[PDB]
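To start, the structure itself, in C-alpha cells.
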Amino acid sequence: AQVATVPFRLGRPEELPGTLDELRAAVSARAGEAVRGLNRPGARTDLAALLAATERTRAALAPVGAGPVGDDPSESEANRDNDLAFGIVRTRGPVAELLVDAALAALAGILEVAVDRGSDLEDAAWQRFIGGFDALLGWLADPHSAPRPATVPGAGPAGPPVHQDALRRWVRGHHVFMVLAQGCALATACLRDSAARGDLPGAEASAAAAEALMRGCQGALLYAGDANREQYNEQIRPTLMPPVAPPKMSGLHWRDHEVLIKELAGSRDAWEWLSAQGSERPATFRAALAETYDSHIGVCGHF
Ligand code: HEC
C-alpha cells in the first residue's frame, strides 16, 4: 500500500529449528551470506551505504520463497486477521532461511524512512534497535558463538513529518516485530534444549543471542511508540470521512509472539542454571526483559 512492502514473506514459527545443530545446517549458509553483505567494506560509513548493502545482499541471495503457505490447519482467523492487518504472508520453504530473507527485508524497510527523513529516536535506543539485526544474522551465521556487535551508523534528526509517515513506520515497525520475535523464539528454544542436553557453551551463546534480540525489541517498541504517538497527534483533525483507523495487533494472539512467550515460559529452569554455572547473561537479560515489558505501554492496545 506504498506504506510498506507487501506481501511480507515470512516462515511458520512453529516449524522453526529447535536445536543448535538443526539451526546451523539449515541457516548458517544463507545467514553467513547475509552477514558478509551487511559488513562488506564501505557499508557502515553512513546510513545510506548500509541500506545499499542490504539490497545488494538480498538481491544476490537466491530466493527460497516457495510461495504462500495457503491452507493452514494450525492457523486461526485470529492469526490470519493479525497477519493480514500488516501485510504478512506465511511462505512455504526453509523457514529458517525465510527468516534471513524476512530479516533483510524488514531492515531495508526501516532504513528507507531513516535515509529520507531521519529519526528523532535517541541515538542510544537507535543502536539496540538496529543491533538486533546484527545479533540475529550474526548468531544465525554461527549459532555456537555469542554474536559480536558491529558498528551502526547514526540517523539524522527527524525532518518534516510527511503525511502518514508515522504510519509507514508503524507498519514497517511491526514487521521487525515478527522478525525479531521469531529470532528470539529460536535462541530461547536453543537455550532450553542446550541446557537439558548439558550443552553449556551452546546455552551461553543461545542466551547471548536471545538477550541482544530482547534489547533489539525494546528499541523496536520505542520506535513503534514514536510512530504511534505521532499517529495520535495526526488525528486531531476532525474528518468528515470515516476516520481510517491504524491497523492494530488484536491481543496477545499473533503467531510469532504466541511462540516466543511459550518458549520464554518453560525456559525458566535454564536461566537459573546458567546463573549457577557462572554466567552473566541471566542478569543482563532480565534487565532487557523488563525494559521490553515496560516499553509495551504506548504501543500495544490491550496494555
Ligand atoms: C500488543 C498485541 C503487543 C505487541 C505489539 C507486543 N506484545 Fe508482547 N505482550 C502482549 C501482551 C497482551 C502481554 C501479556 C501482558 C500481561 O499478561 O500482563 C505481553 C507480554 C510479553 C512478554 C512477557 C512474556 C512472559 O511474561 O513470559 C514478552 C517477553 C513480550 N510480550 C515480548 C514482546 C516483544 C519482544 C514484542 C516486540 C516484537 C512484543 N511483545 C510486542 C502484547 C503485545
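Throughout, chain A uses Swiss-Prot numbering, with the displayed residues spanning 18-320 in order.
Backbone N, Cα and C define each Cβ position, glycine as well.
Around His191 (mutagenesis position), the C-beta neighbours below 8 angstroms that are at least 6 residues distant in the chain are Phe103, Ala241, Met266. Secondary structure at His191 (mutagenesis position), as computed by DSSP, is helix. Looking at Swiss-Prot, the entry for mutagenesis of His191 to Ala says: Does not affect heme-binding.
Under its mutagenesis annotations, Swiss-Prot gives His274 to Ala the following note: Does not affect heme-binding. Counting only residues at least six positions away in the same chain, the Cβ atoms of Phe194, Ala198 sit under 8 Å from the Cβ of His274 (mutagenesis position).
Quoted from Swiss-Prot, the note on the mutagenesis of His313 to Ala is: Almost abolishes heme-binding. With a cut-off of 8 Å between CB atoms and residues at least 6 apart in sequence, the same chain places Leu238, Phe320 near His313 (mutagenesis position), listed in sequence order. DSSP classifies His313 (mutagenesis position) as coil under the three-state reduction.
Sequence annotations record features per position, and here Swiss-Prot assigns heme binding site to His313, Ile314, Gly315, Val316, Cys317. In the structure as shown, the Cβ atom of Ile314 (heme binding site) sits within 10 Å of 10 other Cβ atoms.
For the published mutagenesis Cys317 to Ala, Swiss-Prot gives the following note: Almost abolishes heme-binding. Counting every protein chain shown, the number of other Cβ atoms lying within 10 Å of the Cβ of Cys317 (mutagenesis position) is 17.
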Candidate with the highest Cβ count within 10 Å, taken from the binding-site residues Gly315, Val316: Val316
Neighbourhood of ligand 1 - recorded positions from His191, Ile314, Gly315 with Cβ under 6 Å: none
Heme site, defined by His313, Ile314, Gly315, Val316, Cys317: further same-chain residues with Cβ within 8 Å of the Cβ centre: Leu238, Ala241, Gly242, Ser312, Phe320
